[PDB]
Amino acid sequence: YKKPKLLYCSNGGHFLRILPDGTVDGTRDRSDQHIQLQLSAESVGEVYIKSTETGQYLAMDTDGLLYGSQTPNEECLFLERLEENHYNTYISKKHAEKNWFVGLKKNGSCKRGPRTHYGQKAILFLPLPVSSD
């Protein structure tokens, strides 16, 4: 798909990637096959991140492991907001007690569950918007 928001994870510095099977990870370059993830707003803050083309819903599960659902469901339902100087943050509206964040492990893979929070850069995502969607 026509590449939208190049969500650079602030830890290590990979772009957020979502793979055919459903899973999610870090790829160092926006040029990758599968970085076309778009935030489908539920409302004035809350969003479902979908693979534009292949359709998988970027989801955080019951421990807090990151994956891709078939459907938009609360695991995929992120409260968005900008924290650092134009750096976005997708907080699980399901896990809204602990308030987990879909960050990446240094190497370029998903960071799981229940200490993803306001301390590491890992939670911060810098979008480079290529397409205006």
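So for chain A, numbering is Swiss-Prot's, and the shown residues are 23-155, in order.
For this deposited structure, the header notes the method as solution NMR.
The backbone N, Cα and C atoms fix where each Cβ goes, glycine too.
The following features are taken from Swiss-Prot:
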BINDING   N33  heparin binding site
MUTAGEN   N110 to A  No effect on integrin-binding. No effect on integrin- and heparin-binding, loss of FGFR1-binding, defective in inducing FGF1 signaling, cell proliferation and cell migration; when associated with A-102 and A-109
MUTAGEN   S114 to A  Decrease in LRRC59-binding
MUTAGEN   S131 to A  Decrease in LRRC59-binding
MUTAGEN   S131 to E  Decrease in LRRC59-binding
MUTAGEN   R134 to E  Reduced integrin-binding; when associated with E-133. Defective in integrin-, heparin- and FGFR1-binding, and defective in inducing FGF1 signaling, cell proliferation and cell migration; when associated with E-127; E-128 and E-133
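On the backbone, the CA of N110 (mutagenesis position) and the CA of the residue listed as 'heparin binding site' stand 13 Å apart. In this structure, the recorded positions under consideration are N33, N110, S114, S131, and the one with the smallest number of other Cβ atoms within 10 Å of its Cβ is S131. Of all the mutagenesis positions listed here (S114, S131, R134), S131 has the Cα closest to the Cα of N33 (heparin binding site).
In sequence order, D85, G86, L87, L88 make up the list of same-chain residues 6 or more apart from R134 (mutagenesis position) whose Cβ falls under 8 Å from its Cβ.
A separation of roughly 18 Å, to the nearest angstrom, links the Cα atoms of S131 (mutagenesis position) and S114 (mutagenesis position). In the three-state DSSP scheme, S131 (mutagenesis position) falls into the strand class.
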